[PDB]
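Accompanying notes for the structure given below.
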Amino acid sequence: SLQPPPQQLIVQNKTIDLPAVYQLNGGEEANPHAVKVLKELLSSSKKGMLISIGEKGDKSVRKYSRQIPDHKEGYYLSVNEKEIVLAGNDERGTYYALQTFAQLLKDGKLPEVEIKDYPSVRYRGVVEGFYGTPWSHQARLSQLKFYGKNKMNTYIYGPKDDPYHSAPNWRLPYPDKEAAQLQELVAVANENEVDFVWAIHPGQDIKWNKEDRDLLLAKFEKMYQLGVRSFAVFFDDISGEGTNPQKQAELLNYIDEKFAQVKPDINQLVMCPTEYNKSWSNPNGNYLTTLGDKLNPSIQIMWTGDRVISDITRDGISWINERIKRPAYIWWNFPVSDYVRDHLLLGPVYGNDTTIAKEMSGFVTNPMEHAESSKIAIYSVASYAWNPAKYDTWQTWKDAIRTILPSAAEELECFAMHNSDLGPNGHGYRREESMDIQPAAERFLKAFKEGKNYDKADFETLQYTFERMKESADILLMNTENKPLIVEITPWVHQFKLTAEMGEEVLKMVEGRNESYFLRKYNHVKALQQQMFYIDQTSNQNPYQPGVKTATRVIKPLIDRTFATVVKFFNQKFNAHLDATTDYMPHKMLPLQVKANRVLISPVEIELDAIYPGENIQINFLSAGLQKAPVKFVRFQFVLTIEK
Ligand SMILES: NC1=N[C@@H]2[C@@H](O)[C@H](O)[C@@H](CO)O[C@@H]2S1
């Protein structure tokens, strides 16, 4: 597969060996970044096969000047028995030719091909713009290299929880250590043909005075000294005076006129509006029209679609584009998981109109705090933004996985296939999950509940799935090819294995040969539920959506409902009182929940499993601080906080 796929490809089924001896033409005139990649692949003389490299206008590629597409970042690539051609419309084009060339080379051999290629969307890449733990320095380094390989030309640095990015320390220069890291990032970005865009997020406490304006420009100047050549100002997720669009526009134009248009070498200048998606816009207010009218024409305006989280439609992007008077620079909120932090979002990229490239200036993905894990979606977004007309949702997902974890690709697909949906949430955004087994699941459960006979084949499909999930979990746990990825996903991988083991035991209950066997399967299931509760209380204990949820759309519900159904049938058959509940709750009481040190009833009496010091109660139909009073029972949202 070539990823992204080129705009035009012509293949011939001859192949050539890569030349043992060869003549490199244009080595000194061409993009040094592209020559460096080429020299690595060759690891030469006057005699032997000709390799021509260079940009349109160089002597090296004069013969090919009409084949080179007249598009920024375009290139012409050709392989035949006599010569190899690697010719960009511009320097970035040449690097990209090389990235394509690297994907052709296979066991020291190349296909005979001719490619003319270029991107459909001008700016393509990643905004590190989420809430939560910002990416590590090493993660960022890995990322920038990954962007070069996938022709992503943009990295927008904007972690909401970097205090030198947002309030109040947006006014302070980075300390020495962080500055030296940022400097290395910029350098690595430059080597991979990525624009490091430094963003600032000053709007929550900005004063519309000289003092704050000069501090902002002084901060941009410090970043410039660090090598930064592109800049952004974000006015998202704020209130008060900073949402004034006249002021915002004047500030951006001042930055443009006094800094961007005054330096020798500034590239992108981007802003994120306060009204950044249609549901947050006031159609009857002047906010977006004031930006579209006043903002200088080279300044980009970001947009996340019809909602905070949405996929981009033709109608949606028309609506914004008419108000801002330019093509929106898309901020796509997937695979960002900062509002469903107990889920991993490892499914394919899909839902964005593939015919609307002309209507967008840019397309950037906001990723998860899990940097390695995000590469599935990043790789896919790179493919989509480069060649949206040829974008293949599923093949690109598979290619991403095989790229990221070639030693355990099938295992990663298995894990990812069942870790895709968000579950219920306030943004209303959902993804498909476990689609291959969903119909067998649905039939199995329909039959079973009614007291009709299930299909054998559907029982086997479910069994095979659980088996494969265990194989995948254990193999991924031990994988040393991408350790950082394995560290990110490990808690989820544990929870995923438990889920599968639970499924297997629940299926053994359905089969349920005798009373003694059934009861042993039942007790095993209860212990696996407890184990899943332990992971959910000890791993990933963030303040917002703590814990670890996996296979939530189809698999866990199947297991749970099946478990509840067989327990009921057993109780009817044997007049028993086996507990039918599916999540472990050590307290007693509408299931209770445990979140960090809170004990909630799900929206008269709760008994805790020990005595605790009580902190407060917050009922809602409204609170009461309990001064560390010892507490086991409570009687009358409905949340008890304790010390634990
Ligand atoms: N421009 C936007 N700001 C927020 C981002 O920082 C968040 O990561 C995103 C997802 O919660 O929502 C909105 S989209």
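Per Swiss-Prot, chain A residues shown: 25-67, 71-616, 626-639, 652-669, 701-715, 729-736, in order.
Cβ from N, Cα, C; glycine included.
Neighbour density for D264 (active site, proton donor): within 10 A of its CB lie 16 other CB atoms from the protein chains shown. Sequence annotations record features per position, and here Swiss-Prot assigns active site, proton donor to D264.
What Swiss-Prot lists as protein binding site is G156, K187, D263, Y303, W358, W359, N360, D365, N393, and the listing cites experimental evidence. The Cβ of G156 (protein binding site) lies under 8 Å from the Cβ of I183, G185, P186, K187, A226, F261, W358, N393, each of these being in the same chain and 6 or more residues away along the sequence.
The domain 'GH84' annotation in Swiss-Prot covers 149-416.
Long-range Cβ contacts of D263 (mutagenesis position) within its own chain (separation 6+, distance under 8 Å): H228, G230, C299, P300, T301, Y303. Per Swiss-Prot, mutagenesis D263 to N is noted as: 99% decrease in activity for pNP-O-GlcNAc.
Among the mutagenesis results in Swiss-Prot, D263 to A has the note: 99% decrease in activity for pNP-O-GlcNAc. The residue drawn here is the original one. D263 (mutagenesis position) falls within neither a helix nor a strand when secondary structure is assigned with DSSP, and so counts as coil.
Classification of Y303 (mutagenesis position) by DSSP places it in coil, neither helical nor stranded. The number of other Cβ atoms within 10 Å of the Cβ belonging to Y303 (mutagenesis position), over all protein chains shown, comes to 24. Here Swiss-Prot notes a mutagenesis experiment, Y303 to F, with the remark: 113% increase in activity for pNP-O-GlcNAc.
Annotation note: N393 (mutagenesis position) sits in a coil segment as assigned by DSSP. Quoted from Swiss-Prot, the note on the mutagenesis of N393 to A is: 95% decrease in activity for pNP-O-GlcNAc.
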> Once you note that 9 residues are missing between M616 and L626, how far is one Cα from the other in Å?
Replying inline: 9
>> With DSSP assignments reduced to helix, strand and coil, which class does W358 (protein binding site) get?
In response: strand
>> If I take the alpha carbons of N360 (protein binding site) and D264 (active site, proton donor), what is the distance between them in whole Å?
In response: 14
>> Before the 12 missing residues sits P639, after them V652; how far apart are their C-alpha atoms, in Å?
In response: 14
>> Please identify, from the recorded positions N360, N393, the residue with the sparsest Cβ neighbourhood, meaning fewest other Cβ atoms within 10 angstroms.
In response: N393
> Just checking: Cα distance in Å between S67 and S71, the two residues bordering 3 missing ones?
Replying inline: 10
